[PDB]
Amino acid sequence: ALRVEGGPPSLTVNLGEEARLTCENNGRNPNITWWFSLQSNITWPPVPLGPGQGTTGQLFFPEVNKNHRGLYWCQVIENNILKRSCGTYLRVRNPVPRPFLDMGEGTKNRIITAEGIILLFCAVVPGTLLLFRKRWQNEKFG
Amino acid sequence: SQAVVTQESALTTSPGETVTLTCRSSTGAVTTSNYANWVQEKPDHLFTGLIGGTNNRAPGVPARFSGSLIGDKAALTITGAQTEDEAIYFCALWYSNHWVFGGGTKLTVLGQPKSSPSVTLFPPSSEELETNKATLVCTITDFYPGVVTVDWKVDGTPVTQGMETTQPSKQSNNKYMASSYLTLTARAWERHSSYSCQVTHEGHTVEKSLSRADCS
Amino acid sequence: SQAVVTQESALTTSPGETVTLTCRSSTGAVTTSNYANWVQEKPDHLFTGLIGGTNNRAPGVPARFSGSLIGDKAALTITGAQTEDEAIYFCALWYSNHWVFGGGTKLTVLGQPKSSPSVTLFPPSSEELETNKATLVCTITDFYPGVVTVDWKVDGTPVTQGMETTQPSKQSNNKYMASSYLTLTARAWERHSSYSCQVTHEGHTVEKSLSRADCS
Amino acid sequence: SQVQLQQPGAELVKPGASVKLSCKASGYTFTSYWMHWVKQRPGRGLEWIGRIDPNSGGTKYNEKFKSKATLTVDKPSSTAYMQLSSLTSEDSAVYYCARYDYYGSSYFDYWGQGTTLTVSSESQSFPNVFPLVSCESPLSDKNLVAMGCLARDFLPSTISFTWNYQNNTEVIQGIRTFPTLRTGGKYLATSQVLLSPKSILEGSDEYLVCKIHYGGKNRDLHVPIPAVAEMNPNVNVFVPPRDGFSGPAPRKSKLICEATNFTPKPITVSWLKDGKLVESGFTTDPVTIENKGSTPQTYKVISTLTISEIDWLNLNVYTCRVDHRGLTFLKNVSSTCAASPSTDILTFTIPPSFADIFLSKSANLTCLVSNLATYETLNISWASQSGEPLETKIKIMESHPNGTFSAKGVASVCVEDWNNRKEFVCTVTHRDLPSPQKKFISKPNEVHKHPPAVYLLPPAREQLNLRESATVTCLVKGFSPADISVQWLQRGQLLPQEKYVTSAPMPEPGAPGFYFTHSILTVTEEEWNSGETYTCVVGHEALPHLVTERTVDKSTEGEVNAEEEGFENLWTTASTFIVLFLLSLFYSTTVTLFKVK
Amino acid sequence: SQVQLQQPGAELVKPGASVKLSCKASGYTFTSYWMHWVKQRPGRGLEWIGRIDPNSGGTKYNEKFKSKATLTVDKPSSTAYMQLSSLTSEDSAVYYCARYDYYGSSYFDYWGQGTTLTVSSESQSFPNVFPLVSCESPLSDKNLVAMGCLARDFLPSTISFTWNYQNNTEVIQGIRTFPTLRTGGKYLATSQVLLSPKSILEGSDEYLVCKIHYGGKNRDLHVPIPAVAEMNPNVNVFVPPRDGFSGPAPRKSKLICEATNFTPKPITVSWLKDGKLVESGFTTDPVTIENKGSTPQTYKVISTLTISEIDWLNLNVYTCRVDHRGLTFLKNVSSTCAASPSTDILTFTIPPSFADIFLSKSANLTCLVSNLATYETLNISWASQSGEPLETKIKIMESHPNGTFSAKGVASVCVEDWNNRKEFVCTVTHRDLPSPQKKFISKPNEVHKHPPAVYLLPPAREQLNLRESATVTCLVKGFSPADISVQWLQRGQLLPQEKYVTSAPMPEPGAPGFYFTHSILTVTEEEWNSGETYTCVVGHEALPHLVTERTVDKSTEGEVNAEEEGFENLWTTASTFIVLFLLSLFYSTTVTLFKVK
Amino acid sequence: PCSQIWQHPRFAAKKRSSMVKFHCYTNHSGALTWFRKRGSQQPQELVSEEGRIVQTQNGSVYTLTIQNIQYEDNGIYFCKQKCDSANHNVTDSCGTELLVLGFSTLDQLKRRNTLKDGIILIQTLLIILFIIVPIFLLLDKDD
């Protein structure tokens, strides 16, 4: 007789950075639970985590580690009514920490093409200047 | 031909009536010349001469015994039937200058009521089977009128080899006692296993059957 | 004083010589008036009269027996010593108009050589000790010369209470048999435990000792 | 003075001889009466032989017995004799004599008492006795016992029967004597005695004696008295010892199935060797008396069976079958012949493994006892320090080759109790242990914790070059607790432990206290060739979530980078630059040539 | 035969009446000869009473016997008689009568046979017989058993003794009737029989029957036969089973000490509980008969002891002390006294090793035997299955601290025969070994014998990402022998075990009987930067070159894959072309500047 | 009453043109429509193609498989269902957020980025140079 928002199907977070989960539901203030699991049907039963914090039921990992990859589905109980969520998936990736060179592959390769075009044009124009100069100095000598 | 005195077989009476014993001759009539005598045969082998000489008496004889000559037979009128009168009498007369006797008549005095006969078969022990012999005894007690003997029916078939019956005797308590014997062989005891003693006392069939495995 | 005929004790001979038996009187001399007689006492209680009447013979008597009167004694000359002549003879004469006898003389005819005597002591059983009695038997067999004596020695000390010796008898196989008896009490059997039978046959000491524990 | 007569009793007269009876009379004037002889057969009537007048004379005899008549009557003797010559086979009868008063009423006065006379050609034989006991068992107090001694043969019909108890006492209420019966040869009579079980079981009279006064010679006959049953036997089967084998080689053949509670002497004792009934080879001892002077009647019987040693070590269970009143009593023994001197004193307590701990969420304690010579007194009970009762699972492992046994006690307790280092006590009371042994299991003390670092190595190219098989290996390194379970999955499906192996954790080099392990997933080349994704999951206590997972496949370059490079823009720059190089070179050459002209 | 004087046998007249004898004579004229009487006393000579002349007359008497007439010989059939008056105590003698021929030669002719006449003042009693058996056991066939019956208290009446067996057979020759002897008014005599043991043990006659002829009555008598003197007794003690302590069984279990095969009757059987003598608590059953037959046999006695269950679990040892003529037999039951194996003399066979075969070009077969108590009688030699003896070298080491010695057997035979799987057996015999310990050996089961297939595996890039340490792993798989030695080399130097670790050999899945191993060389992060040479070698028996080694070293071995590096080479050529374009642009710029300047 | 749909590994980090098996486990039986979402755009219908999208129905389970996966397939995948329960109560699955991984060995990316930084610094220098060249050259040319 009740539903619950599934949340993001997956999630990404940098190593050593906090990762916060979510459980959105239409209930007033129902019982919340966190049931960690793994990707496939493993003989181990799901590992229940702590009770969360706040009205929403948000997890908190101040310093997440590589071992924390897996599903994190939240369990909601509302007056002896049970309903299962879908489950997120924590993971670390260690992204690139170098933002100097105009972040965005398309950005840097596009400015590379612009580099070629503008450099070629701004080198060609000096050639016209040089030939004009040569003609004018030859006229000057005569 | 000699004188053959034919008397009776068995007579029944009751304490309260009058029993009269008759004696018929064969050669002629019985007058006052034939000294009629009546000798009582008691079971304890103690003979007692009661009426001896038609009208002649004898010391010790009660007044209830009297002898008359009705026509041509010696009549013995006995007014009463006591417990000491149940015996066997005889008819002694006089022919050819000698005493002529005959078969006695057993008188039965029905006094006390009947009871239940006791049937007990005694199988032979192991000491008798060693000599290739076997004998079964079926003692019959507790009975006033001795009933006819019955065949030792073995396996539903009566036998005739070795079938005798002893004569009843007067024991204590105003009763009688009898038994039966069946002489058999030791070879038939191991094969047969059904020995009974059928006793028929005035229609009452009392049979005490037994088996071979019931003993040992 | 009556006539006392004193004969001999025991005489020995051998088949091949000549034995002569003498008989001396006491009242006077033996002439032809004393009818000298010689009666042979056989062991089987069969007397046989041999020389009866000095010079008088008898049917059935062999010619080897002869009787003479040497001086004043009745001499019985027997030419030979057979196996049937070993017996006891007597000297019968005539004095005071009656026959006078005396102690016979046992004649011994040494024929077959001696052997070894058999000594076997029979201790009393338990059935005899119930009546407070005890008797030991030491049978002595296999001997031609009669057993000299049966000396009973218990615990190295001979006893005299109840010491008798039976007379030898002539058995079969041309031998003799004898035994001894020692009547004792049952109280002495439980205390003593040494019973022997010492037999001395011409110096040969044969003793068969036994103990009480050897039986049971 | 009462007039009495004197007549002879039983007379054994041969038929080749004459019989001379007598008739003594006194108490009156003998010289004033006659004398008669009445012949009575056993089954016929009365007869008349003859008479004789002592005073004066003048008498005759019967027409049938005109000769063979003798009646010497002596006036002073006052006794009448009667000589009968030429005895035949029909002269066996009883004779009597009375007084005839001719000068008074012609009648009879007193008589005789009996004269047994049986003319037979046989001689005098000794009467044989035969006990006759009925087979009717007394079920209650109303049922009586009827016994009796049978007399097979006897010449003098006059025979008495005396019954004395265990002591010399004559029965007063038992006066029964049946008459004789002529069955061709001699006679046949019996005598029954009716008693009561109340006067037999309450006394010491175990048997009666029926004696017969046959000419003064009494014969003793022990007639037994049946008893009751309702008693169970005591079957006791004994086994031969391990050192009783007579002879240097193990040789012995003696046993004692002892059974004494058997009221009926005939007891059937047999031996069943593995179901087969033994035909011969056993000795049965005679039935003797166990106890004396007691109230119940008990006996004792011991059966001895002769067997061999080779037939005993083959695990042959014998059975001493005892039959008692139809009931079959069986008894099975143990033909084991092995001593148990092996028994040390060292029992260990084993915590449950991590795999079962996480699988069942309930820890199983262990009370491992070893070197047990015997197990009949084994009892493993589990409890906590507070003494709370708990169920204990008892299971016995296979016997060790040395002959020693083992056992373990399993108790189900929550994992949280183990996490709280809770103490538990296993109590064992064994006959081999002089004292009960008290031990405690709990969590070990605090130790450094480190979650495992999983690493999945793909097969080397050289290994793939032999095209035979591939062994995928995931290294798990750097965990302090040795309790680690590593599994493998195929397309998310569990793989059996027969397809991969996991080395037991071995201490990490260069860092004491840390453990590492491997797991090799040998996979056929065909399965790995299809681009399969292979993963190993690592369940371990120190993990923040108690379980992790690592993956690898044919890609081997499975770096996670989302989308950064490889776009078509790279091709665009490459092409536009090729054009740029061409134009730059052409422009430089044209510049040089325009310098020329 | 012929007429003979008939005389009475024996009489019995009480002192007070007169005895009457007779002298029957037939065969001649009685009215022509005289008659005399000769009185012979048992122990004296002959006497003379008197005579009588039937012809004329004149009955003369003796001066001593004058008042006694006797005589009076006047009866029919010329029956000569006598009647002694006033019988005293000296008249007990035997009388005889003969014939006297006065008209012939006054000699003797025929006589009598004897007339026993003893004047006794007693009544008529019954003679009681008593068996007399000698106490001499038949040791051989020469010892003859002498048995006889003794008659006492019997009045003179010419008795005899007969010896009848079971089948009623009279002895032909062997009966010796000894003459009677008087003591104090009573007589007594015995009668022995001489037989042989060969006619007694071979027959069913177990006892002789000695009867008498006392007035026509007979009487039986039992005669016993002794047994052997003393044989050898046996002691057999059994133990109760494990299931003997049940519940309804009275007295739980019992102990039975069967001691049969014992002639002597007195026997003392006691029980010892841990050395202490048991006072009460045992029921000694009476001695019965074991087996039936003849007499020289044995008996049977069964003992019974009541024990409990608590004392049985305390390891108690019972002892059935049987005092047989002072000899005591101590038997320790419920104890592994005999028939209990122990360490023994262990013989082990050691197959030759390949090391010396590779070096010394020969194989040593070693027969190592330990647990040897003594060696001065040891005989150990090598042999073959076909019985061919081998050269055995005996080498003995020093004493073991347990007190047992040891020995070895060394032989040298060609390797090729051992490679042909020939069965060689080492013969071991000793004084303490009841049987020789012949161990049969050959080549242990040879298997597929495949050599290792080493596949060095590079470290995982995820592990290198931590910048802390790396593990180099070289999987060694596919070898049959268990033994294997993995060593790692650094720049040509062996790596000590202090830095690396290796896994023990484990079976490999998918192929039973096939083994594999592993290894791991932890390296530091800067070690992995430097590109050092990481190689692991493998030593194995099946290696055709006996050593193999794989090489994955430096910092990268390379990896080919799909077109994933294609845009990598595209980027490299793009960078090269940007470099060229920059160079051309710089050249053009410098040329322009130099032409301007 | 129509909301019992199940799904499989959601993140599914994969290399280009790789293989994973999808399904549509459910406890109902009705019309089904596969849908694909990329980014924040609206749901769209999927079209079956042999060897690129495999559709085998295992009874109540609707198996799916996507071969030749490219970057355009990055997004969210789920299977719809139709619940004609007289209320138009249309339910859906939860999602399967597929991702495509870049292969720069997590290491070459640094080299490429450093190189492009070099080139655009070369831009700064060269563009300043070629903007100062024309004016300073026409100053001398004009003189």
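Indices start at 1 and increase along the chain as displayed.
Per the header of the entry, the method used was electron microscopy, 8.2 Å.
Placement of Cβ uses the backbone N, Cα and C atoms for every residue, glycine included.
According to Swiss-Prot, the protein carries these features:
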- E:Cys337 to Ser (Swiss-Prot position 215): Impairs dimerization (MUTAGEN)
- E:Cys414 to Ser (Swiss-Prot position 292): Impairs dimerization (MUTAGEN)
- E:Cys536 to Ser (Swiss-Prot position 414): Abolishes interaction with CD5L (MUTAGEN)
- E:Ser199 to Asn (Swiss-Prot position 77): In MOPC 104E (VARIANT)
- E:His222 to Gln (Swiss-Prot position 100): In MOPC 104E (VARIANT)
- E:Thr347 to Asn (Swiss-Prot position 225): In TEPC183 and MOPC 104E (VARIANT)
- E:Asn379 to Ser (Swiss-Prot position 257): In TEPC183 (VARIANT)
- E:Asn379 to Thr (Swiss-Prot position 257): In MOPC 104E (VARIANT)
- E:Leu489 to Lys (Swiss-Prot position 367): In TEPC183 and MOPC 104E; requires 2 nucleotide substitutions (VARIANT)
Given the recorded positions E:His222, E:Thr347, E:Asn379, E:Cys414, E:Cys536, which lie within 10 A of E:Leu489 (variant position) by CA-CA distance?
E:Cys536
Which one, from the variant positions E:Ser199, E:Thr347, E:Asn379, has the smallest tally of other C-beta atoms lying within 10 Å of its C-beta?
E:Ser199
Give me the CA-CA distance between E:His222 (variant position) and E:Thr347 (variant position), in Å, as a whole number.
69
I'm trying to understand the geometry here, so how far is the Cα atom of E:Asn379 (variant position) from the Cα atom of E:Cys414 (mutagenesis position), in Å to the nearest whole number?
24
Could you state the whole-number distance in Å separating the C-alpha atoms of E:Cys337 (mutagenesis position) and E:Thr347 (variant position)?
25
Name the residue among the recorded positions E:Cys337, E:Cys414, E:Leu489, E:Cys536 whose Cβ has the smallest number of other Cβ atoms within 10 Å.
E:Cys414
Between the Cα atoms of E:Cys536 (mutagenesis position) and E:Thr347 (variant position), what distance do you get, rounded to the nearest Å?
41
Against chain D, with Cβ pairs under 8 Å, which of the recorded positions E:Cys337, E:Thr347, E:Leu489 show up? Give them in sequence order, please.
E:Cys337
Could you measure between E:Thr347 (variant position) and E:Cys414 (mutagenesis position) for me? Cα positions, answer in whole angstrom.
24
In whole Å, how far does the CA atom of E:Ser199 (variant position) lie from that of E:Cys414 (mutagenesis position)?
77
Counting across all protein chains shown, how many other Cβ atoms sit within 10 Å of the Cβ of E:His222 (variant position)?
11
Three-state secondary structure of E:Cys414 (mutagenesis position) from DSSP?
coil
